[PDB]
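Novice: Once you've had a glance at the structure underneath, I'll fire off some questions.
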Amino acid sequence: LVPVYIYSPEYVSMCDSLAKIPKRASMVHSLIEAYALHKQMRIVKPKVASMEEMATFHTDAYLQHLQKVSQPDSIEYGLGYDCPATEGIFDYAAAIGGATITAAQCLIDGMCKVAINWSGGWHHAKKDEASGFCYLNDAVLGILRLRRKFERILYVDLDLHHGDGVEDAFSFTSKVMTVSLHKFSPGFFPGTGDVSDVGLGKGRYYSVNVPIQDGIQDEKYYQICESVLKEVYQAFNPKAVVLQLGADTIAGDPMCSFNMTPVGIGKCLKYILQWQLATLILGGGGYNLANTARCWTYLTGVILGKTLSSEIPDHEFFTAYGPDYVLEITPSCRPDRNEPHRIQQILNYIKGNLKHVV
Ligand SMILES: O=C(CCCCCCC(=O)Nc1ccccc1)NO
Ligand SMILES: [Zn+2]
């Protein structure tokens, strides 16, 4: 009845080797270890995602190319600047999926109410192509696995970016719903998913997308979140939840767009949690490394329902939390360019869309 925490040194170190965020998992796990919160969770070692296990969603050519490469044909398979070809990513990606699959497996074995995989949450990678630092849509692998025991699954995406890859995969079906809350403005990755984009075919209206602009703090974010999800849950009536809790919305992230504190996102986490559903907790974006570790450290708190010591404790990465050495984050002071006009104009458009589900 206690939460499953996906950890191993071998995993964490694989996850530190992803170029675009060196030492982030180390840091994350470390601040958590430091607050001793891992001792209040069942630590589960993640399995290696088998060639087939990954092939559930990723077209086998890809998963074969990415293996040779990890030991010319790189530009085909979506690799680029965003996604280097570091020998060897094949194991890196195969550890994130495996972790997310392991977490989902616990949930479906009845091992826990909640499973955590901070290292996962790569909501961009497509079936045949890498995109957005994402090599492997581990959420998709998480949801697919969850779909063996549970009927209706709900993906909620609270990362700064659009969960496009998760949206894509389940845009056709009505058996999975995606709520993504993100920035929308052209040029800004991935530049898919305006409110209008709602899912196609047998699963039309089964894709929510909330476009938001810079400046938004907790107060207003919880509003849009508590709103949407309330109407989504009542309508969709899901059997399990998959949460992507990207850190790049938070103040101090060099991506400097939203203005969240972990408290605000944690209020949303508190909300989703009260549903007493099976819940898969994934990370995502996080580019202020300390703020990220602060953030997911915090969140593990609310999952465990344990309020945390404000003073950061000493450990490996203590120095990173200076100068003020605390868990809380101060919002930056800059305009909330979300006119309260357009917000209500967005709720309705969504609210009316939910009158169709299902
Ligand atoms: O945050 C993410 C993945 C990030 C992918 C967005 C692309 C941003 C990017 O590549 N910008 C950049 C590249 C090099 C240096 C500075 C910014 N998931 O939501
Ligand atoms: Zn992001």
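We number chain A the way Swiss-Prot does; in order, the residues shown are 14-84, 91-377.
Quick check of the header: X-ray crystallography, 2.9 Å.
Backbone N, Cα and C define each Cβ position, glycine as well.
Quoted from Swiss-Prot, the note on the mutagenesis of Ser39 to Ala is: Enhances the deacetylase activity. What Swiss-Prot notes for the published mutagenesis of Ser39 to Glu is this: Decreases the deacetylase activity. Quoted from Swiss-Prot, the note attached to the mutagenesis of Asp101 to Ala states: Complete loss of catalytical activity. Complete loss of catalytical activity; when associated with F-306. According to Swiss-Prot, the mutagenesis experiment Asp101 to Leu carries the following note: Complete loss of catalytical activity. Among the mutagenesis entries in Swiss-Prot is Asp101 to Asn, noted as: Almost complete loss of catalytical activity. For the mutagenesis result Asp101 to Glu, the note given in Swiss-Prot is Partial loss of catalytical activity. Annotation comment: Swiss-Prot describes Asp101, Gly151, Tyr306 as substrate binding site. Per Swiss-Prot, mutagenesis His143 to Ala is noted as: Loss of catalytic activity. Residues or ranges marked as active site, proton acceptor in Swiss-Prot: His143. The feature divalent metal cation binding site is assigned by Swiss-Prot to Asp178, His180, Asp267. One entry in Swiss-Prot concerns the mutagenesis experiment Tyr306 to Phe. Its note says: Loss of catalytic activity. Complete loss of catalytic activity; when associated with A-101.
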Novice: List, in residue order, those recorded positions out of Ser39, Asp101, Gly151, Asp178, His180, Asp267 with a Cβ under 6 Å from any atom belonging to ligand 1.
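Specialist: Within range of ligand 1: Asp101, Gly151, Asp178, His180, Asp267.
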Novice: Around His143 (mutagenesis position), which residues of its chain at least 6 apart sit with Cβ under 8 Å of its Cβ?
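Specialist: Listed in sequence order, they are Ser150, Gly151, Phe152, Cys153, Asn156, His180, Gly182, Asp183, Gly184, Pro209.
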Novice: Note down the number of other Cβ atoms within 10 Å of the Cβ of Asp101 (mutagenesis position), including every protein chain shown.
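Specialist: So the Cβ neighbour count for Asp101 (mutagenesis position) comes to 14.
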Novice: Could you tell me, to the nearest whole Å, how far the Cα of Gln84 is from the Cα of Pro91, given 6 unmodelled residues between them?
Specialist: 15
Novice: Using CB under 6 Å from any atom of ligand 2, narrow the recorded positions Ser39, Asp101, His143, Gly151, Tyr306 to the ones that qualify.
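Specialist: None, as no Cβ falls under 6 Å.
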Novice: How long is the line from the C-alpha of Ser39 (mutagenesis position) to the C-alpha of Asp267 (divalent metal cation binding site), rounded to the nearest angstrom?
Specialist: 18
Novice: Would you mind checking how many other C-beta atoms are within 10 angstroms of the C-beta on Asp267 (divalent metal cation binding site)?
Specialist: 24
Novice: What does DSSP call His180 (divalent metal cation binding site) in the simple three-state scheme?
Specialist: coil
Novice: Within 8 Å of the Cβ centroid of the substrate site residues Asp101, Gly151, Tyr306, which other residues of the same chain have their Cβ?
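Specialist: Filtered neighbour residues, in order: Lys33, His143, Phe152, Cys153, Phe208, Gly304.
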Novice: Given the substrate binding site residues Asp101, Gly151, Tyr306 in the record, what is the largest Cα to Cα distance, rounded to whole Å?
Specialist: 14
Novice: Nearest to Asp101 (mutagenesis position) in three-dimensional space, by Cα, is which of the recorded positions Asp178, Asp267, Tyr306?
Specialist: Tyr306
Novice: I need the neighbours of the divalent metal cation site defined by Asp178, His180, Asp267. Which other residues of that chain put their C-beta within 8 angstroms of the C-beta centroid, in sequence order?
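Specialist: Result: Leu179, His201, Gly265, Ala266, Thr268, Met274, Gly303, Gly304.
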Novice: What's the CA-CA gap between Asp267 (divalent metal cation binding site) and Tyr306 (mutagenesis position) in angstrom, rounded?
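Specialist: Approximately 6 Å lies between the Cα of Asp267 (divalent metal cation binding site) and that of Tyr306 (mutagenesis position).
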Novice: Counting only residues 6+ apart in the same chain, whose Cβ is under 8 Å from the Cβ of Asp178 (divalent metal cation binding site)?
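Specialist: Expected: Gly140, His142, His201, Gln263, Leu264, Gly265, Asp267, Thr268, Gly303, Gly304.
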Novice: State the count of C-beta atoms found within 10 angstroms of the C-beta of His180 (divalent metal cation binding site), not counting that atom itself.
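Specialist: Result for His180 (divalent metal cation binding site): 27 other Cβ atoms within 10 Å.
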